[PDB]
Amino acid sequence: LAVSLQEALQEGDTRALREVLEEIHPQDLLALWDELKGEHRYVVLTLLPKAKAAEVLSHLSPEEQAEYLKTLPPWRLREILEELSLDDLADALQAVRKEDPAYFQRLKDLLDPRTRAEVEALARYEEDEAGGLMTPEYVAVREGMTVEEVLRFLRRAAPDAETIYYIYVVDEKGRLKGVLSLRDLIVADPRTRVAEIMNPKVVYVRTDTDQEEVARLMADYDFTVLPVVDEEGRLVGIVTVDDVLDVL
Amino acid sequence: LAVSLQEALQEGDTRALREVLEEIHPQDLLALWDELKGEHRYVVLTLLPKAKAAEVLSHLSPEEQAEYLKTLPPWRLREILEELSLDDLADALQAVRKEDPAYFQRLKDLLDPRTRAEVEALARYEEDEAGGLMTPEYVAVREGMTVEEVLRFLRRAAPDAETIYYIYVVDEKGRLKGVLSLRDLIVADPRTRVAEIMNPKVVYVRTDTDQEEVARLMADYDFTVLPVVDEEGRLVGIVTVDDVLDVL
Amino acid sequence: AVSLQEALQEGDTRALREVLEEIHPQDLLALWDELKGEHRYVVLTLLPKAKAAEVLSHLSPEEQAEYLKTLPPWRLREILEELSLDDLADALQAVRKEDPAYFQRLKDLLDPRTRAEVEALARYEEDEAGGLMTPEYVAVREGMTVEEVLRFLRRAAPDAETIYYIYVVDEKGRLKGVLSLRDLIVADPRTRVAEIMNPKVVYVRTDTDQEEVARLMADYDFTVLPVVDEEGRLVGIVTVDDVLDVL
Amino acid sequence: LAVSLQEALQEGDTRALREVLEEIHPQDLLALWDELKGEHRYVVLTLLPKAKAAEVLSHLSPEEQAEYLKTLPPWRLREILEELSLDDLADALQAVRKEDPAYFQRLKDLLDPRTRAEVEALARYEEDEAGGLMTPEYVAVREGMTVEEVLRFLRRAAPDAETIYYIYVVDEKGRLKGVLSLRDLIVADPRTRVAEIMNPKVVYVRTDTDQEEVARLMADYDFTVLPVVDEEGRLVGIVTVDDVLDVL
Ligand SMILES: Nc1ncnc2c1ncn2[C@@H]1O[C@H](COP(=O)(O)OP(=O)(O)OP(=O)(O)O)[C@@H](O)[C@H]1O
Ligand SMILES: Nc1ncnc2c1ncn2[C@@H]1O[C@H](COP(=O)(O)OP(=O)(O)OP(=O)(O)O)[C@@H](O)[C@H]1O
Ligand SMILES: Nc1ncnc2c1ncn2[C@@H]1O[C@H](COP(=O)(O)OP(=O)(O)OP(=O)(O)O)[C@@H](O)[C@H]1O
Ligand SMILES: Nc1ncnc2c1ncn2[C@@H]1O[C@H](COP(=O)(O)OP(=O)(O)OP(=O)(O)O)[C@@H](O)[C@H]1O
Ligand SMILES: [Mg+2]
Ligand SMILES: [Mg+2]
Ligand SMILES: [Mg+2]
Ligand SMILES: [Mg+2]
Ligand SMILES: [Mg+2]
Ligand SMILES: [Mg+2]
Ligand SMILES: [Mg+2]
Ligand SMILES: [Mg+2]
């Protein structure tokens, strides 16, 4: 299959190339990523579907992340940057700023105003603490909602959430008050209020919490996702376990 | 023509395309503007000579104005920003802050100090009043100047003036005192003083004045340009009829 | 002229420094592009800062920008701090036309007040009064007596653009009268300014066109002209040398 | 030796000088600092390796700090600002703000967002209290970690830590609960938990504590570092004695 794109690569006509790419897996593209030359990398990135383009970008080394964000054509930029999970977006920009603070500024200029807001908050954190690892794309609900309401909410919180298997519950002020699983929603009666299904003794993590402490906590409680809070006890993000394996 | 453009786009060769853009009229490009795909618009705006690029921009909707002031490359920005007439520059910046005040701020930073000085003044007026429509790029002279001197002045005022067919006359304090046309000047004797050709009975409009009042007034007296004064009677700008036709 | 080149052959600081300290800026200005990067670099290396600045104020905007990029940064703040504010603005503008990043850097090098001062001037049209004026004039109050004004002028002199014309403002700084150095000298040392000053002052607005400044300058046969803002406050003076230079 | 430096300045030739700068100690450079003229200091700062360049800046008077942050070329600025310890960077930026608030602002723009985040936090505290002296670059751990885990932890905490000879202990909420020394970790069993080596009897100082008290307290208990907490008991920084010796 590596030759299969190169077959399509050499073919010069995109149409053959576009049908392989739409079924190539990111990781299988990631593996063969560095036997590819500038013109190749350029064209595959010219119209690799934006979800996949973004996905590959996230798994490259910071050096190559920066290189690729100076490679792709600018009409493609806002797409890819807007497709990135915010955690991955921050990492990408930090990678960029390390070599080119000017371009870092340029990139952020491209963002939708809310997205820039979001990333700018995340970027303020130490890359190797919870904040530097978290993403704000989680599902939060309040105590009074019933299970039915929570499900209807999750099915449109779904397009953009990092994960929906864990639903966090905060109050009026947005401070953490409980945690609930998708599995829990399912076993329970649709009009059960969340307040008796939620677990009130939530294990949480601070934005300055060291990543290996996050890793230990994750291995101890055997959770794949962990909530992150600010000084006021407010849920500000979640750290997913995949992003913790990557610190090894 | 239309085919002349699309051919050049697909060929990828900037030869055919710079050849098309340097002779295409902005309005013919504006007409086909939303038969264009993201990469196309980028490329036309990357290589359309700056005066036309600015021309198109002024005729896009505020929404696309904001968007394309974000797609274009930064070296192109300061050009387009400096190439806009000050009324249109103000409009464009307003369109941007409506969506993205962060980027609104970064843009103004790109402006030269005179332009930021100038634009910030206009930005202070209500967009549907005389100030929201005026430009400071008008030509003013004193009553004592001779037709010969006024004419020599026009030839170095022209590059930047909105219009030079009407010449406005102010005093020591710069408050409005008279008006004369380029035609009155040509009909007149080269050593004739302005104070004797000018019309002292000038119809003016205040920054306060609602845009439709600018329209009724423009239509009655059949002027294509109308002067704006402040509360102390000082000329601060002129409103031309084209910007008033565009109020529909 | 070769007297320069002999100093070149010397390779010597002193041999070159001795001619540079007695060369007139205009005589340096004439042969300036009989000089190569190597020459201009070294002449600028230790040419006395006042003169260095003087030459700079008189180069074409393209070469000014170049000149501000050749000299070593320890010399930059010197030369920049020596420029009259009118000339400093013009120099930075020249730079920004080609390189806005460097324009930003230069301004970073300024003393905070000089930056403030230049930044005000930079907002004006290069060909209107504000673009031509310099804020380095002498202002006094109406109640001062002649001796007091002279005292001021003797320490106002080092930095003032000119001291031959003294302008009179009030508590809030609106123009009140104009006075000459000559008037001060013919006059009695305890005479108050308010009886010697001329109250009907001819002024120019910051948006006033430069050729109107030239006419006014030629009509009233003045060499310096005061510039005011919209509130009637003296904000600068335009000297006639800078108006001849528009021709 | 010391005189060998002036040789290289006079050499005009860079290589002779880079050899000197590469082995001169900051203090030996600081000693001779104002027998130097502008052209020299510039060149010494043009070519002095960034840790040393930052070291010298840090021991200069606030006035020369402010000055030399203006003489150095901007490509060096971002280096030196990022190379400073956070306590010193906060001190240096204040030195600049006292003379030139405009430039004070531009510098902060050069800062990386986490660095700006951190420094802005330190800037809020009074220069003559614990906050004005502390640095957040300390190492904190949990009670449950073993001696083994911490020792592994310190080997990736050290590069940025002010000091690692004292390791501090906080809880779920990050409030101070205990202290232990690096020697305590080394003597102890690799499987021993921190909660059993740590001294729960911690001597602390709040952010508003006057410097003289930090000195009084440091001299009594014969400590070289002292922890700082907020009003809710959360560890926010450490004060080292070298910054207390330099209060004279
Ligand atoms: N951050 C958290 N803090 C506290 N409890 C949590 C947190 N995240 C999830 N939980 C709890 O963990 C459980 C979710 O586990 P899941 O439903 O995946 O089943 P599991 O891993 O097989 O274990 P079990 O079936 O025993 O719950 C729920 O009880 C949920 O309340
Ligand atoms: N805003 C204004 N207020 C008052 N008077 C004006 C204004 N604008 C123009 N005028 C006067 O009206 C006249 C219109 O002159 P213009 O150059 O438009 O000639 P025209 O319309 O081609 O010929 P005509 O005016 O004789 O029909 C000008 O000479 C000017 O003096
Ligand atoms: N900008 C100005 N506006 C109005 N009056 C001025 C201005 N500048 C100078 N004057 C006045 O005009 C006169 C010029 O005197 P100056 O020092 O030029 O000697 P002069 O050329 O012989 O003039 P005079 O013959 O009038 O004395 C002085 O009285 C001065 O106060
Ligand atoms: N800030 C502090 N507050 C309270 N206790 C502290 C603090 N810092 C250190 N300690 C305790 O004081 C002890 C002294 O530290 P350290 O081991 O460096 O001492 P030492 O001089 O090497 O040997 P000794 O402790 O025998 O004098 C540490 O073991 C630690 O438990
Ligand atoms: Mg990260
Ligand atoms: Mg993730
Ligand atoms: Mg408008
Ligand atoms: Mg217009
Ligand atoms: Mg000027
Ligand atoms: Mg001058
Ligand atoms: Mg401090
Ligand atoms: Mg310290």
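What you see of chain A is 5-252, where the numbers are those given in Swiss-Prot.
Using N, Cα and C of the backbone, Cβ positions are placed for all residues, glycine too.
Its Cβ taken as reference, A:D226 (mutagenesis position) is surrounded by 7 other Cβ atoms within 10 Å in the chains shown. Taken from Swiss-Prot, the feature Mg(2+) 1 binding site applies to A:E59, A:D226.
Feature annotation from Swiss-Prot assigns Mg(2+) 2 binding site to A:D91, A:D247. The Cβ neighbour count for A:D91 (Mg(2+) 2 binding site), using a 10 Å radius and every protein chain shown, is 23.
Look at Swiss-Prot and you will find A:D95, A:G136 tagged as Mg(2+) 3 binding site, backed by experimental evidence. Annotation note: A:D95 (Mg(2+) 3 binding site) sits in a helical segment as assigned by DSSP. The Cβ neighbour count for A:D95 (Mg(2+) 3 binding site), using a 10 Å radius over every protein chain in view, is 22.
Mapped onto three states, the DSSP output places A:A223 (Mg(2+) 5 binding site) in helix. Taken from Swiss-Prot, the feature Mg(2+) 5 binding site covers A:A223, A:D226, A:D250.
The annotation that Swiss-Prot gives for the mutagenesis experiment A:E59 to A reads: Still possesses a slight channel activity. Counting every protein chain shown, 21 other Cβ atoms lie within 10 Å of the Cβ of A:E59 (mutagenesis position). In the three-state DSSP classification, A:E59 (mutagenesis position) falls within a helix.
For the mutagenesis of A:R187 to E, Swiss-Prot gives this note: Decreases ATP binding. The structure shown keeps the original residue. Non-local neighbourhood of A:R187 (mutagenesis position): A:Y169, each in the same chain, at least six residues away, with C-beta under 8 Å from its C-beta.
What Swiss-Prot says about the mutagenesis result for A:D226 to N is this: Abolishes the Mg(2+)-dependent suppression of the Mg(2+) influx; when associated with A-250.
Experimental mutagenesis at this site is recorded by Swiss-Prot as A:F227 to A, annotated: Cannot bind ATP. Sequence-distant contacts of A:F227 (mutagenesis position), defined by Cβ-Cβ distance under 8 angstroms and a gap of at least six in the same chain, are A:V207, A:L221, A:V245.
Just so you know, the Cβ of A:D250 (mutagenesis position) picks up 10 other Cβ atoms within 10 Å once every protein chain is counted. Among the mutagenesis entries in Swiss-Prot is A:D250 to A, noted as: Abolishes the Mg(2+)-dependent suppression of the Mg(2+) influx; when associated with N-226.
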Number of other Cβ atoms within 10 Å of the Cβ of A:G136 (Mg(2+) 3 binding site) across all protein chains: 22
Pairwise CA distance, A:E59 (mutagenesis position) versus A:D91 (Mg(2+) 2 binding site), rounded so that it is a whole Å: 12
List of residues, in chain order, with Cβ under 8 A from that of A:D247 (Mg(2+) 2 binding site) and at least 6 apart: A:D91, A:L137
A:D95 (Mg(2+) 3 binding site) to A:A223 (Mg(2+) 5 binding site) - Cα separation in whole Å: 24
Separation of alpha carbons, A:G136 (Mg(2+) 3 binding site) and A:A223 (Mg(2+) 5 binding site) (Å): 19
Length of the line joining the Cα atoms of A:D250 (mutagenesis position) and A:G136 (Mg(2+) 3 binding site), in Å: 13
CB contacts for A:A223 (Mg(2+) 5 binding site) [other CB atoms within 10 A, all chains]: 11
